[PDB]
Amino acid sequence: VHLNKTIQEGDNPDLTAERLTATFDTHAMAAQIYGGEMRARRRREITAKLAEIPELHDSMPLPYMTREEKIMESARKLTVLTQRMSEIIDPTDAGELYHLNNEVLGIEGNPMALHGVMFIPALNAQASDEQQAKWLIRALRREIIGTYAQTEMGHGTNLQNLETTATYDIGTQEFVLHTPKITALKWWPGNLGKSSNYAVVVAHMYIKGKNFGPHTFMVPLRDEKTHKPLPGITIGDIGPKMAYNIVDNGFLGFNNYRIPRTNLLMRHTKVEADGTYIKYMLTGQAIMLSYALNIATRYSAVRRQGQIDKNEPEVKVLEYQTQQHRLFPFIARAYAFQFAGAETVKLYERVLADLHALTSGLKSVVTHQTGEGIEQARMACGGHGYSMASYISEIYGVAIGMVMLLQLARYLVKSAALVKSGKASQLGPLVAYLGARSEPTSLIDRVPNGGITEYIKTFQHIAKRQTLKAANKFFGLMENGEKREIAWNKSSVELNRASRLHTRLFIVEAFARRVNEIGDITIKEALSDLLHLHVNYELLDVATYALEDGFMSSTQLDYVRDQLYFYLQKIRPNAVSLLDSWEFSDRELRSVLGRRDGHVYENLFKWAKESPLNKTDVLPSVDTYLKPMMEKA
Amino acid sequence: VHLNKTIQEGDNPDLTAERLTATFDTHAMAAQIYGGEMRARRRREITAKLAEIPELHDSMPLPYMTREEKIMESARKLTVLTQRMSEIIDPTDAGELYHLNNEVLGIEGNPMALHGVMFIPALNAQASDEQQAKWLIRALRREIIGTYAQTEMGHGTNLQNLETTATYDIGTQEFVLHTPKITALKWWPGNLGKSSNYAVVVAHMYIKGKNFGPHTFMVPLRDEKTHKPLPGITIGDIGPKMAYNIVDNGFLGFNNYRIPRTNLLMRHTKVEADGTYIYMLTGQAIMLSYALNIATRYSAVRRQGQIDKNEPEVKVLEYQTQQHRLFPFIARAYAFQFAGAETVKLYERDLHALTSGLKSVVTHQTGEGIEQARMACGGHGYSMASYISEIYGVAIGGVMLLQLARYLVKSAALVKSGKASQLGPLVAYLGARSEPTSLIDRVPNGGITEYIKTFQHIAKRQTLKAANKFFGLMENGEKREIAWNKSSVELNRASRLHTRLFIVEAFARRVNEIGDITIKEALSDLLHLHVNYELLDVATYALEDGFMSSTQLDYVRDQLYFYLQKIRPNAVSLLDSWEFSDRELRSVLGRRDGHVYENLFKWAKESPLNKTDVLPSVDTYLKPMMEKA
C-alpha cells in the first residue's frame, strides 16, 4: 500500500500523482478526525456493506429528480432502512447512524429528519415516565411520525414572544390550543407539513387568566388511519426552498383545538385537575465544508488550464497560488471546526456559563465561515462548478440553513465590567485572557520559539482589545445619559466584532491543543503545517485590530504574508490526502467533479447524456411552441 | 401626492411609514439611475402596458414549477412576445427590450437567450453580405433558432487551446468538422442542447496539413422539419444547474460532419475552392438592487425584539446591525451603476485593463451583498418566497484580474525607471507623491477628495509593493512566470484596490455633476456612507505605513454609524427609485404593497405539495411502515 489509502488501480494519473506525495497514513488521520481507529474503520466497513445492498442506493442521480420524486425516493429508502439497518450498523450508536444516513439519505432531507433529531429528544427531556411509556415507545418503534413545533411565522427566536396559547379549561380538564393571528402559525418545523401525524408543540400556558410561559404539549395532528388533518387543525407544506427540499417544513394552526390535561409534558412541571401549578452541529458544518473541498481540490488536480512556464504543458489549476489561496485555508478551517467541536464536548462533560455563551458564537461563526469556504470551493471549480454535477450549490444551501452573537456579547461585556472594577480574578477559564496583561508588541518573528503560542497571544490581544473597546463604547454612552438599550444598539456592530474574535480565538486554541496532544509524528507534522497556515491566514484576515494600536508592525505583517505563501506551498503535497482522510465514498459525496477515481470528463458526459431533458431529442417546448413559430415565420 | 411615487392607498402602514420620510422625488432619482426622464418613464409605461396583457404574465409562480414546466412556460410567453412585442416597445432599443424581457421572461433564462445575444451579433460581425442575406434575415425573422458555440468541455474559452477541427476537403469543397476526443465537445453554449437548430461554431481550420487557427462556421444542427439531430451530430442538454435552468446549455460533437465551403463565415477571411486563404455592470447593479429591495422592504414590515423594553417590538430595520448589513450595499448598487455609465462615457470619450477588474470586483461584491440581503431576511429568506437565492445564482454566473495586474506592473515599472510622465490618465496616481498622512478629519473640510486621496495612496502602495515582490524574485533569479505565480495573490489585491478606487471616483464624479439639490444630497449621503465603509474595509493598507492613525480610523467609524442613521429615512425610497414591478421582481417578501404575511400564506397554501392532504410518499411508504410497526 501507499500512505494514501484511497489510491486504486486505474485512477486518473493526475489525481494519483497528488496522492502519492502524502507524508502520512490516511487511515491514521481518519482515526484522528472521527475519534479513534475503531470509529474510522466502522465508517469504511459500513460503506463497503452498503455496496452489497443496491436496494438502498440512489435510484438515479438526485439532481435529475423533481421535488416530488425526491420525497418518494427518500420515503422508499427509509422503509428499507427500518428493515435492513441491523445488518449494517449497531442502531444504538449515534455516529454509525449518522454515517448510514449520509450514505443512504444524503444532505437534502428525509421525511423523518426531525423524528430522531427533535421529537424523540424532546420526549426524553420533557415527558414523564408514564407519558414516555405511551408516546416515546411508539416513536422509537416508528408507529408514529413526529416533529417539534416552536418557531412561528412572525416570531422565530425568543420563546417569550410566541403567540400560540394553551388555555387550561378547568371545567373539562383539557388544554385549548389557539392560533390567534396569522403571525402565530407554527412555521418552519421540519416534517410538519405532510409527514408527521404528531408534534410536540410549544405554547404559552394560561391558567385562570395568568401566563405561566412556554410549555410543551403532545398534540395529535392527523388521524392514524386516514392521515387527514383532525378537526381544528390547519397544516401544510410551506413551499419550496433554496435547498433541503426533501424535508416538508410545515405551517400549523389551531382553532380552539382541545387536548387532554395529561398531554402537557409533565416531567418537570405539573398541572393538576383543579389547575394548580407545581414546578454536534459543528462537526456537521465541518463535514459539509470538507465535502465541497474534496470536490474542488480533486477537480483542481485533474483540471489543466493555462500555462505558468510557457515552455511547459498546461498546468493543473491546483498549481496556481491563487487557487491554493482559495482552497487550502478552508481545509484548515474544516479540521479546526472538527477539533473545536471535540473540545466543546470535552468541556461540556468537564462540567461535572463560559460554555453556553461561547456555544452561541461558534454556531454563528462556524456557519458563516463554512459558507464562505463552500462558495469559494464552488468558484474554484470554474464554470463546471455551476452544474449540479459539482453538487457544491446544494451543499452550500444545506450548510447555510444575529441573536447568538449578542448573547455572547452580553457575556463579554459582563466579563469586561469585572475587569474594569478590579475583579479580574472572578473570570471563568474561557474568558480569563481578558484580565491578563499584554506585552508591548506581538513577538511573532521577534522571538525564536517553534511557537504558535506567539500567534495565540496576538489573537488574545486583539480579541481582548476589541471587547474592552466595544464594552467601553457601551458604557461611555450610558455615562453620557443614553438609555441602556439604545446605547446597546448603537454599540452592537462593535460588540459583534468582539464576539467573533473571541470565538475565532477559541477555534485557534482548540486546534493548537489537539496538535500538541498527538504523538504520531507524521500525523502531527501534517496538522502542524495546517495549523501554521491557519494562524497566518486568520491573523492576516483580522490584521486591522493588530495594527491599530501598534501591537503589530508592517514588518511583522510581511512576515505573516511570507508565512502564508510558504505554507500554501508546504501543504500542497498533502492537500488531497488531507481531504481523502475524511473518507467520503462517491455514494455519500454525490459529485461527478469530485469522483474518487478522478475520471471527471468521461463521467460528466455520461451524467449529461442521461439527464432528464435528453430522454427525447425533441422537447415539448419545441413541439407545442417554437416549431409552430418557425413554420409560421 | 408624495415625494415617493411608489406609495399607494391600502399599502401596509409599516412600509408606507418608511416611504413617507423620503426627501426626494423617486421619479427624479429613477431618471438619474436609468439615464434620463424619458428612459425612466418608458420603463414605467412598458410596465403599465403589460398589466393590460395577461397573456404574457406568469401562469403560476415560477418556484412552483419543475424545470420542464418552466421551459414550456418560457416558450409559451416567447411566442406571444414575437407577435405582440411591437404594441409595447420599440424593438430596436436594447434598453426597452432588456426591460421587457425582465418583466416577462425573468432572470432564469429563455429558449432564445443566445439567439439575440451571441448568434445574431456573430452574423453581423463575421458573415459576408451574401451570407447575411440568407442566414441573418432568417434569424431576425425567427425562422431559425441559433446560438454561438465556442467553449469546450476540457479547455474553456482561450481560442488557441480549442480542439474541434474543420478540415478543408479540396476534392469536395466541403469543410469536415471533427470532435477528436471527449474534451473537445462544445460544452456550455446556451440554448444549444435542445432549442437551436443552427449554431455558429468556432473550430481550428486546416487546409492541407496547416492549422490556420480559429475561425467560425455556420453549422446546421437539426432538421428544419423534424428538429432531430442530423447525421454525425451529437447534441443535448448538459443537465440541471444551480440556477438559470430555463436555458438549455448544450454539449455538441461532430463525427466527420461535412458542410459546404461557403458555410465558413467570410466577411474578413476567404477560402476559395482552390484552397487559397486570404453592459454587464448595469446587470449586476440591478440584481443587487432586486435583492436589497426585497430585504429592506421586508425589514420595514418585519418586527422582532425590543430596543426600549417599554415600547413595542421594533422593525428590524431599526437595528444598527441590520442597517450595517444592507445600507452599504445600497450604496454599492448605485456605485456600480455610475461606474458603468462612466465606463461608457470613457469608451466613447488602460480602459480595457480596467474593464477586467470591474467585471470581477463588481460580480463578487454583488454576490456578497445579495447573500447578505438573503440573511437579513432571517429564516424566511431561505424560502423561494424571498427569491433571493435564485437572484444570487444567476448573478454569480458572471484571469480578468491578471489582465489588470499585467497592466499595473507595467505601470509600476514605468514609475520605478523614471518614466512616471508616460502613464495613462487612469493610472497616473501611481506616479504621484503622497502627503505624509491622510488628511481625513485633519483639515477644515477636504471632504470626499481626502477620501479619494487615501484610496489612491493605498492602491498605489499595494501595486508598488506587489510589483516589487515580483521584481525582487526575478532579481534573485526566479523565472519570470514562477515569480509571477508566487506574487499573484498580492497582485490581485492591487488589481481590486485599483478597481475599487475607480468605483469611488466615478460615484463622486456623478454627485458633482448633479444640479437637482434634493437628489444630490441623498446621493451625497450614500457616497459618504460608501467611502467610510470601503475605507474601513481596506483599513489594513492605510494603517500599515502610518498613513492613517488609530484616531482617524475612529473618525471613520463614527462617520459610518452616522450615515447609517442618516440614510435610513431614505433607504426604502432609494430602492423604490429603481422602480421594479412585482411581475418583474417575483418576490413575496419584497411585494410593493408590504402585505407579506397574508401573501406568504396564500403562496404556501397554493404550493404544489398542498394539492392533497395526503402525499403519495405517505400512501405508498410511510403509512404502511407505521401500520407494520
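Chain A residue numbers are taken from Swiss-Prot; in order, the displayed residues are 2-280, 297-369, 381-429, 438-669.
The way this entry was determined, per its header, is X-ray crystallography, 2.9 Å.
In case you wondered, yes, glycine gets a Cβ from its N, Cα and C as well.
What Swiss-Prot records for this protein:
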BINDING   A:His342, A:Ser392, A:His396, A:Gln404, A:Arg533, A:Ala534, A:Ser535, A:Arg536, A:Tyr581  ATP binding site
MUTAGEN   A:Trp189 to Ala  Loss of ATP and FAD binding
MUTAGEN   A:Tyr245 to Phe  Shows catalytic activity toward asc-omega-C5-CoA without affecting activity toward asc-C9-CoA, asc-omega-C7-CoA or fatty acyl-CoA; when associated with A-118 and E-301
MUTAGEN   A:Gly301 to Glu  Reduced catalytic activity toward ascaroside asc-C9-CoA, but not toward fatty acyl-CoA substrates. Has a slight activity toward asc-omega-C5-CoA. Shows catalytic activity toward asc-omega-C5-CoA without affecting activity toward asc-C9-CoA, asc-omega-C7-CoA or fatty acyl-CoA; when associated with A-118 and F-245
MUTAGEN   A:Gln340 to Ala  Loss of ATP and FAD binding
MUTAGEN   A:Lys391 to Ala  Loss of ATP binding and severe reduction in FAD binding
MUTAGEN   A:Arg533 to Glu  Loss of ATP binding
MUTAGEN   A:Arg536 to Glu  Loss of ATP binding
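With the fewest other Cβ atoms inside 10 Å of its Cβ, the least crowded of the recorded positions A:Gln340, A:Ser535 in this structure is A:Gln340. Long-range Cβ neighbours of A:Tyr245 (mutagenesis position) (same chain, at least 6 residues apart, Cβ-Cβ under 8 Å): A:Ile108, A:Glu109, A:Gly110, A:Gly425, A:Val426, A:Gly429.
Between A:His342 (ATP binding site) and A:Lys391 (mutagenesis position), the C-alpha separation comes to 25 Å. Put simply, A:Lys391 (mutagenesis position) is 11 Å from A:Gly301 (mutagenesis position) when counted between their Cα atoms. Its Cβ taken as reference, A:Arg533 (mutagenesis position) is surrounded by 21 other Cβ atoms within 10 Å in the chains shown. Among the recorded positions A:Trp189, A:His342, A:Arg533, the ones whose Cβ sits under 8 Å from a Cβ of chain B are, in sequence order, A:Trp189, A:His342. Where 8 residues go unmodelled, between A:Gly429 and A:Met438, the Cα positions on each side are 14 angstrom apart.
According to its DSSP assignment, A:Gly301 (mutagenesis position) is helical. Listed in sequence order, A:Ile498, A:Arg501, A:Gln502, A:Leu537 are the same-chain residues six or more apart from A:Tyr581 (ATP binding site) with CB atoms under 8 A from its CB. Taking CA atoms as the reference points, A:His396 (ATP binding site) and A:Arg536 (mutagenesis position) are 11 Å apart. Under the three-state DSSP scheme, A:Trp189 (mutagenesis position) falls in the coil class.
Take the CB of A:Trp189 (mutagenesis position) and look out to 10 A: across all protein chains shown you find 23 other CB atoms. In this structure the residues listed as binding ATP are A:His342, A:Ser392, A:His396, A:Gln404, A:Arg533, A:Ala534, A:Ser535, A:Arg536, A:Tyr581; their two most distant Cα atoms lie 26 Å apart. Rounded to a whole number, the C-alpha distance linking A:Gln340 (mutagenesis position) with A:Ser535 (ATP binding site) is 30 angstrom. Between the alpha carbons (Cα) of A:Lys391 (mutagenesis position) and A:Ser535 (ATP binding site) lies a span of roughly 12 Å. Neighbours of A:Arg536 (mutagenesis position), defined as other CB atoms within 10 A of its CB across all chains, total 19. Secondary structure from DSSP puts A:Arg536 (mutagenesis position) in a helix. Separating the Cα atoms of A:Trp189 (mutagenesis position) and A:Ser535 (ATP binding site) is a whole-number distance of 28 Å. Reduced to three states, the DSSP call for A:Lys391 (mutagenesis position) is helix. Within 10 Å of the C-beta of A:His342 (ATP binding site) there are 18 other C-beta atoms, taking all protein chains into account.
Flanking an unmodelled run of 11 residues, A:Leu369 and A:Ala381 have Cα atoms spaced 13 Å apart.
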